[PDB]
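Trainee: Once you've had a glance at the structure underneath, I'll fire off some questions.
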Amino acid sequence: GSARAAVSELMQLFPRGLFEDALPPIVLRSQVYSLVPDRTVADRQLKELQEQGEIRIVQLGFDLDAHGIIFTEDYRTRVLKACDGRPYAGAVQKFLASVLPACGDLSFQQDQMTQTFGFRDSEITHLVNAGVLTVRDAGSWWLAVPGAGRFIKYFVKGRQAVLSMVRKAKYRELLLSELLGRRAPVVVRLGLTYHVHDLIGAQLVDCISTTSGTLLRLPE
Amino acid sequence: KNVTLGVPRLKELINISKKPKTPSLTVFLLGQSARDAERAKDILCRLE
DNA sequence: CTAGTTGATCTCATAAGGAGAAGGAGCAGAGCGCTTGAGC
């Protein structure tokens, strides 16, 4: 179990064509813990591999522990094709050439951004224009991924959906082989395989192994 | 009967009143009902 | 350019309404993806 390997698999699962090649392929830290049993180390590998500049971990808002992952190169290649042709395309390019390869912190302070990156107080709206700078608070702001709205809406919808059917299942159990074999519900479009990894990481289910494969149960 | 008239009714008109003070309907009959009395009272029972 | 002087200027110091419009609550039902689910 390697975090380099772990993140790669999730990346493959992503429905790339579903979002018209605009949102870079997000993979969650929750589903990272699914492939690698020892979470204790998964964070440690991704930590140095964060400052290694080959990954971007973006903080999301669907829960307190919402930390998404965006591929660095793909994060780069997609912002220009989204920013260019727009009024905000000006200093977002600077943000890219200066801020991204010099820092890896999840949220930038006011004095940090203005001084270290030499940002004015007028162009800062342009980064807020299309998913570049979120709003942590008055003094700090988390790093944004453009066009993240649609993803989480489907993501949250999907999580609820899978949770619901699992509960509905007779005797409140549902075999994992019975998810893949059965057609994915139309309510969730991110992929049934994508979400089942999420609850495993979120510990909403436990991977109980038996003679008939592995089973998931709500916590007792 | 009694029908609201004067300044109260004039105000009631200028500010559209959802609940008229004395709402009323002036019903006219078509056939024999208009001439004879039994059928007209029958229609009255049907409407009241 | 330099001191000395004169005012400004400040600071700190001791003690028997209403009609209507707007929001929200709660229930009530329609619809629909779903999950079975069992009769021919």
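By Swiss-Prot numbering, chain A shows 34-253, in order.
For all residues, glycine too, the Cβ spot is worked out from N, Cα and C.
Straight out of Swiss-Prot:
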MUTAGEN   A:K186 to N  Weakly impairs DNA repair
MUTAGEN   A:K186 to A  Abolishes DNA-binding activity. Abolishes DNA-binding activity, causes relocalization to the cytoplasm and reduces interaction with ERCC6 and RPA2; when associated with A-190 and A-201
MUTAGEN   A:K190 to D  Reduces ubiquitination of RNAPII and interaction with DNA; when associated with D-216
MUTAGEN   A:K190 to A  Abolishes DNA-binding activity, causes relocalization to the cytoplasm and reduces interaction with ERCC6 and RPA2; when associated with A-186 and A-201
MUTAGEN   A:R200 to W  Does not affect DNA repair
MUTAGEN   A:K201 to A  Dramatically reduces DNA-binding activity. Abolishes DNA-binding activity, causes relocalization to the cytoplasm and reduces interaction with ERCC6 and RPA2; when associated with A-186 and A-190
MUTAGEN   A:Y204 to E  Reduces self-association and DNA-binding activity. Increases cytoplasmic localization
MUTAGEN   A:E206 to K  Increases cytoplasmic localization
MUTAGEN   A:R216 to D  Reduces ubiquitination of RNAPII and interaction with DNA; when associated with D-190
MUTAGEN   A:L248 to A  Increases cytoplasmic localization
MUTAGEN   A:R250 to A  Increases cytoplasmic localization
Trainee: Using a 10 Å cut-off, grab the number of neighbouring Cβ atoms around the Cβ of A:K186 (mutagenesis position), all chains included.
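Mentor: Step by step: centre on the Cβ of A:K186 (mutagenesis position), count other Cβ atoms within 10 Å, giving 11.
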Trainee: Most Cβ neighbours within 10 Å: which of the mutagenesis positions A:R200, A:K201, A:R216, A:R250 is it?
Mentor: A:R250
Trainee: Of the mutagenesis positions A:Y204, A:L248, A:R250, which one has its Cα closest to the Cα of A:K190 (mutagenesis position)?
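Mentor: Sorting the mutagenesis positions by distance from A:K190 (mutagenesis position), the top entry is A:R250.
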Trainee: Can you tell me the three-state DSSP label for A:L248 (mutagenesis position)?
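Mentor: Once the DSSP labels are grouped into three classes, A:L248 (mutagenesis position) ends up as strand.
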Trainee: Measure from the CA atom of A:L248 (mutagenesis position) to the CA atom of A:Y204 (mutagenesis position) and give the result in Å, rounded to a whole number.
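Mentor: Per the Cα atoms, A:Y204 (mutagenesis position) and A:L248 (mutagenesis position) stand 13 Å apart.
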Trainee: At the level of the C-alpha atoms, what whole-angstrom distance separates A:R250 (mutagenesis position) and A:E206 (mutagenesis position)?
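Mentor: Distance between the two Cα atoms comes out at 6 Å.
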